[PDB]
Amino acid sequence: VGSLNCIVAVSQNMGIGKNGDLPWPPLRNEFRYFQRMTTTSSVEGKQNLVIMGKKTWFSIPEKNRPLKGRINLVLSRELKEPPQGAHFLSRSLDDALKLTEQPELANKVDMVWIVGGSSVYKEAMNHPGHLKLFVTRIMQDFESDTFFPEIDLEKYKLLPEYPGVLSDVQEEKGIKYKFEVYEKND
Ligand SMILES: NC(=O)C1=CN([C@@H]2O[C@H](COP(=O)(O)OP(=O)(O)OC[C@H]3O[C@@H](n4cnc5c(N)ncnc54)[C@H](OP(=O)(O)O)[C@@H]3O)[C@@H](O)[C@H]2O)C=CC1
Ligand SMILES: CCc1nc(N)nc(N)c1C#C[C@@H](C)c1cc(OC)cc(-c2cccc3cnccc23)c1
């Protein structure tokens, strides 16, 4: 694996979660963007891998688990096997990435997407090598109990535009947001 991707939507006050769900009402096109980015493989015959923490797994409505069209991996130190419906379980991000190279997954994974929550993002963003962060900036404060770590501009550059990502401010249900892409190479 030569590259990792993180994807997150975050409020102006750095919130990503409230009470096991999103802090804001459902935004259909923002969800479709999440679906498109995490699902689209560039290699016919391979699927992308999604890596998430345990609470994020359980925040997905049961009827939609595992996330369709993607290999679902859950991180937990306490669990001894994957939650029902999840494809894989690892004790750390490092263990998850090594798994991609073992025989079960060897030629099955295209891109790797980190989909939260807070501690998974923190570790991934510090992982060596090339990383892209797809950050949706929800331009309103929302009451939250789970937060996104601040992006270190010593490491990450905000890319001005990016192929495949809309640049203009979006609006759904009266909530303005914008898609950002950050990158580090090392
Ligand atoms: N706005 C957004 O883009 C997103 C929002 N969310 C929201 O965030 C909240 C859930 O996220 P959060 O509360 O941060 O919890 P997590 O999804 O990160 O789950 C936490 C648990 O995951 C395991 N875990 C987390 N990080 C690691 C790690 N780096 N290595 C090994 N195991 C790890 C641990 O499990 P154990 O205790 O078993 O060891 C930990 O207790 C929900 O409200 C959800 O709706 C989540 C993702 C995205
Ligand atoms: C806020 C949605 C979102 N946006 C971005 N840009 N990045 C993200 N990581 C997320 C997210 C998220 C997680 C927590 C999440 C929550 C959630 O609550 C309902 C649903 C999904 C999800 C992801 C993919 C397909 C799904 C199909 N059905 C239900 C849920 C699906 C995924």
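So for chain A, numbering is Swiss-Prot's, and the shown residues are 2-187, in order.
The deposited model was determined using X-ray crystallography, 1.5 Å.
Cβ atoms are placed via backbone N, Cα and C, with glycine included.
Per Swiss-Prot, the feature domain 'DHFR' maps to 4-185; the stated evidence is sequence analysis.
Annotation source Swiss-Prot lists NADP(+) binding site at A10, 16-22, 55-57, 77-79, 117-124. There are 22 other Cβ atoms within 10 Å of the Cβ belonging to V121 (NADP(+) binding site).
Among the sequence features in Swiss-Prot, the mutagenesis site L23 to F, W or Y is noted as follows: Decreases affinity for NADP and dihydrofolate over 10-fold. Neighbour list (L23 (mutagenesis position), Cβ cut-off 8 Å, at least 6 residues apart, same chain): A10, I17. Secondary structure at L23 (mutagenesis position), as computed by DSSP, is coil.
Under the heading of mutagenesis, Swiss-Prot lists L23 to R and annotates it as follows: Strongly decreased affinity for methotrexate. Decreases catalytic rate constant 200-fold. Decreases affinity for NADP and dihydrofolate over 10-fold.
In sequence order, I8, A10, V116 constitute the residues six or more apart from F35 (substrate binding site) in its chain with CB-CB distances below 8 Å. Under the heading substrate binding site, Swiss-Prot lists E31, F32, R33, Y34, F35, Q36, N65, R71, citing a curator's inference as support.
A helical conformation is recorded for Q36 (mutagenesis position) in the three-state DSSP classification. In sequence order, the list of same-chain residues 6 or more apart from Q36 (mutagenesis position) whose Cβ falls under 8 Å from its Cβ is empty. As a published mutagenesis entry, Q36 to S appears in Swiss-Prot alongside the note: Increases affinity for dihydrofolate about 2-fold. No effect on affinity for NADPH.
One mutagenesis experiment named in Swiss-Prot is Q36 to E, and its note says Reduces catalytic rate 2-fold. Reduces affinity for dihydrofolate 9-fold; when associated with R-32.
What Swiss-Prot says about the mutagenesis result for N65 to F is this: Increases affinity for dihydrofolate about 3-fold. No effect on affinity for NADPH. Secondary structure from DSSP puts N65 (mutagenesis position) in a helix.
Under mutagenesis, Swiss-Prot gives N65 to S with this note: Increases affinity for dihydrofolate about 15-fold. No effect on affinity for NADPH. Within 10 Å of the C-beta of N65 (mutagenesis position) we count 9 further C-beta atoms, all protein chains included.
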Report task. Name the one residue among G18, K56, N65, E124 whose Cα is closest in three-dimensional space to that of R33 (substrate binding site); these are the recorded positions. Result -> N65
Query raised in the report: What does DSSP call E31 (substrate binding site) in the simple three-state scheme?
Result: helix
Query - Residue, out of the binding-site residues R33, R71, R78, whose Cβ gathers the largest set of other Cβ atoms within 10 Å - result: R71
Report summary line: The answer, for which of the binding-site residues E31, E124 has its Cβ ringed by the most other Cβ atoms inside 10 Å, is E31
**Report entry** Farthest-apart CA atoms of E31, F32, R33, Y34, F35, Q36, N65, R71, residues recorded for substrate, distance in Å
**Finding:** 18
